[PDB]
Amino acid sequence: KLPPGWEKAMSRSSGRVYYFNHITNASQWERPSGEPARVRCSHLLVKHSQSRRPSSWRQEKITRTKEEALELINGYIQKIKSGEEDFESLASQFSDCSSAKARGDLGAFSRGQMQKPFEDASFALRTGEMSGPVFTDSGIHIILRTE
Ligand SMILES: NC(=O)c1c(F)cccc1F
Ligand SMILES: NC(=O)c1c(F)cccc1F
């Protein structure tokens, strides 16, 4: 029936069925469509006070809470999905990762190199698809699979 990773869910505010992926935290209205040695991803990282290194090019001392970081991530996802903003533009401006200078691009990678909730979400995304909030010891990520 459903591809692995996906489940049916019910909207609380409309009652309409939707689909949720518990590996990528993606959610969508349509029934999902459905592994390679390597994938290529970009990401937008929002750090918080419990990040492994709570500092970034944006801020010497990152002091926001994980709850505040998630609210920021959720707001960026809204703007990307509505088309008000582009993923690459938000990553260049607001990602707490050094990859901000490359529009969030991390290049290609294999299994065994990234933190593993990042890796699992990356390889579960289809080409062009974007994750929901993904949690690692670095912070909270939005992941875009580009290849
Ligand atoms: N976007 C979110 O914060 C989220 C949620 F509200 C429920 C499940 C998974 C999620 F990533
Ligand atoms: N792909 C990357 O990891 C990267 C880059 F291409 C340029 C600057 C910083 C980075 F982390």
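For chain A, we keep the numbers from Swiss-Prot: what you see runs 6-39, 51-163, in order.
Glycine is treated like the rest: Cβ placed from N, Cα and C.
What Swiss-Prot records for 52-163 is domain 'PpiC', and it gives sequence analysis as the kind of evidence.
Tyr23 to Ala appears in Swiss-Prot as a published mutagenesis result, with the remark: Reduced affinity for KIF20B. There are 15 other Cβ atoms within 10 Å of the Cβ belonging to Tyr23 (mutagenesis position).
One mutagenesis experiment named in Swiss-Prot is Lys63 to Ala, and its note says Loss of peptidyl-prolyl cis/trans isomerase activity. No effect on the interaction with IRAK3/IRAK-M. Abolishes IL33-mediated increase of IRAK3/IRAK-M protein levels. The DSSP secondary structure for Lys63 (mutagenesis position) is coil. Every protein chain shown contributes to the tally, and the Cβ of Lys63 (mutagenesis position) ends up with 24 other Cβ atoms within 10 Å.
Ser71 (mutagenesis position) falls within neither a helix nor a strand when secondary structure is assigned with DSSP, and so counts as coil. The 10 Å shell around the Cβ of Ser71 (mutagenesis position) contains 12 further Cβ atoms across the protein chains shown. For the published mutagenesis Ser71 to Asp or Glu, Swiss-Prot gives the following note: Loss of peptidyl-prolyl cis/trans isomerase activity, nuclear localization and cellular function.
The secondary structure of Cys113 (mutagenesis position), as reduced to three states from DSSP, is coil rather than helix or strand. Long-range Cβ proximity for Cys113 (mutagenesis position), meaning a same-chain Cβ under 8 A and a gap of 6 or more residues, is found for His59, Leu60, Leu61, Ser72, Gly120, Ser154. Listed in Swiss-Prot is the mutagenesis experiment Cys113 to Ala, annotated as follows: Loss of peptidyl-prolyl cis/trans isomerase activity; decrease in DNA repair of double-strand breaks by homologous recombination slightly less efficient than that observed with wild-type protein. No effect on RBBP8/CtIP.
Missing residues between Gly39 and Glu51: 11. Distance between their CA atoms: 13 Å. Among the mutagenesis positions listed (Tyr23, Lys63, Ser71), none has a CB atom closer than 6 Å to any atom of ligand 1. Shown for the domain 'PpiC' (52-163): DSSP residue counts in helix, strand and coil, namely 39 helix, 24 strand, 49 coil.
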